[PDB]
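Chemist: Structure below; questions to follow.
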Amino acid sequence: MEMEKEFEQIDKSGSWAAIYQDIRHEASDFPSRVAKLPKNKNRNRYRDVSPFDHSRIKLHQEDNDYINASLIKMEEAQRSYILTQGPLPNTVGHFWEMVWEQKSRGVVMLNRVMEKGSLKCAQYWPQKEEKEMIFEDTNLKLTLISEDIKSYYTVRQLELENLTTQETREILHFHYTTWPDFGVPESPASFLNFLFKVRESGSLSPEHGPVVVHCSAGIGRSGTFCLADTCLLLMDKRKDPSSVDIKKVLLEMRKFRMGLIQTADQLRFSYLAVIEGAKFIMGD
Ligand SMILES: Nc1ccccc1N1CCOCC1
Ligand SMILES: Nc1ccccc1N1CCOCC1
């Protein structure tokens, strides 16, 4: 069923809450035993948001390999994403260890450091060129190279150095700065423009490790970003673009991380983004 007609049918019938609860009921339940070990309590921002054991990213260290992060591998679309929480004061070194070990080119941030008067993630990148950051626990150095501030997003060039080997890599930081404190954007136009800037950078391409994507918990806004990207790529690849079922793609992604798309409003917004993005890249 053409999702644009499915969309109008749900709107006219006001059944977004009912559709969303059906997804919640059908979603996968896999163990998260490593996340719940007592040694890992200060590595989790939220007690109810944990990576599954089967899809969790492992740090390359013998001490404690745990980070709150999941590999979402989309087989038909040929895209992979790492979805992670906003870094905590004691996990900023782990965060950049993961970027280095997974060979990521891009970090996508969908939150502000402060929202609703509370801290939603650590200040984990340098704000001035001449004041670099050293992460002594993981032996990394991070330098701000350049910053480009736009009305709806900021792009930063960062240099990450492995102090053990003196190898260096360019990381691109894509920061969507205008998601409102409550609810979802009225139009998906700025969010789609942002998704197209990340694509144009190479950060989502198979010559690199998976893109790292986060918000505060790494399931809601982060879920909307990967769901919209994957649905648009499938509409390009298939003979019948109308065969793409957004609810089925979301359930596939929920096999790899719990709770992706946190509200019926986020579900409606994901539908709007895919419908408007399809008719921009193409039409109909
Ligand atoms: N410790 C900390 C907590 C919250 C955010 C950033 C950091 N930085 C780590 C590396 O040295 C500069 C500060
Ligand atoms: N200059 C450099 C040398 C060797 C590896 C990577 C880089 N980067 C290029 C873009 O700015 C961030 C760092």
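Determination method: X-ray crystallography, 1.7 Å.
Every residue gets a Cβ built from N, Cα and C, even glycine.
So Swiss-Prot says this about it:
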MUTAGEN   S50 to A or D  No phosphorylation
MUTAGEN   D181 to A  Substrate-trapping mutant
BINDING   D181, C215, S216, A217, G218, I219, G220, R221, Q262  substrate binding site
MUTAGEN   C215 to S  Catalytically inactive mutant; abolishes sulfhydration
ACT_SITE  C215  active site, phosphocysteine intermediate
Chemist: What kind of secondary structure is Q262 (substrate binding site) part of, going by DSSP in three states?
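Modeler: DSSP assigns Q262 (substrate binding site) to coil.
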Chemist: Rounded to a whole angstrom, what is the C-alpha distance between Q262 (substrate binding site) and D181 (mutagenesis position)?
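Modeler: Counting only the Cα atoms, the answer is 14 Å.
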Chemist: Using the alpha carbons only, what distance in Å do you get between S216 (substrate binding site) and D181 (mutagenesis position) once rounded?
Modeler: 12
Chemist: Looking at the recorded positions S50, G218, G220, which has the shortest Cα distance to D181 (mutagenesis position)?
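Modeler: Spatially nearest to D181 (mutagenesis position) by Cα position is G220.
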Chemist: Within 10 Å of the Cβ of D181 (mutagenesis position), how many other Cβ atoms can be counted across all chains shown?
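Modeler: For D181 (mutagenesis position), the 10 Å Cβ neighbour count is 9.
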Chemist: Are there any residues in the same chain, six or more apart in sequence, whose C-beta is under 8 angstroms from the C-beta of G218 (substrate binding site), and if so which?
Modeler: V49, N68, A69, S70, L83, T84, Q85, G86, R257
Chemist: Taking the Cβ of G220 (substrate binding site) as the reference point, list residues of the same chain whose Cβ is under 8 angstroms away and which are at least six residues distant in sequence.
Modeler: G259, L260, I261, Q262, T263, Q266
Chemist: Rounded to the nearest Å, what's the C-alpha distance separating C215 (mutagenesis position) and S50 (mutagenesis position)? Just drop the number here, would you?
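Modeler: Here the two Cα atoms are 14 Å apart.
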Chemist: For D181 (mutagenesis position), which of the three DSSP-derived states applies: helix, strand, or coil?
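Modeler: Note: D181 (mutagenesis position) is coil by DSSP, not helix or strand.
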Chemist: Are there any residues in the same chain, six or more apart in sequence, whose C-beta is under 8 angstroms from the C-beta of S50 (mutagenesis position), and if so which?
Modeler: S32, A35, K36, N44, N68, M258
Chemist: Please find which two of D181, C215, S216, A217, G218, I219, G220, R221, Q262 have the most distant C-alpha atoms, given that the record lists them as binding substrate, and give only that distance in angstrom, rounded to a whole number.
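Modeler: The widest Cα-Cα gap among those binding residues is 16 Å.
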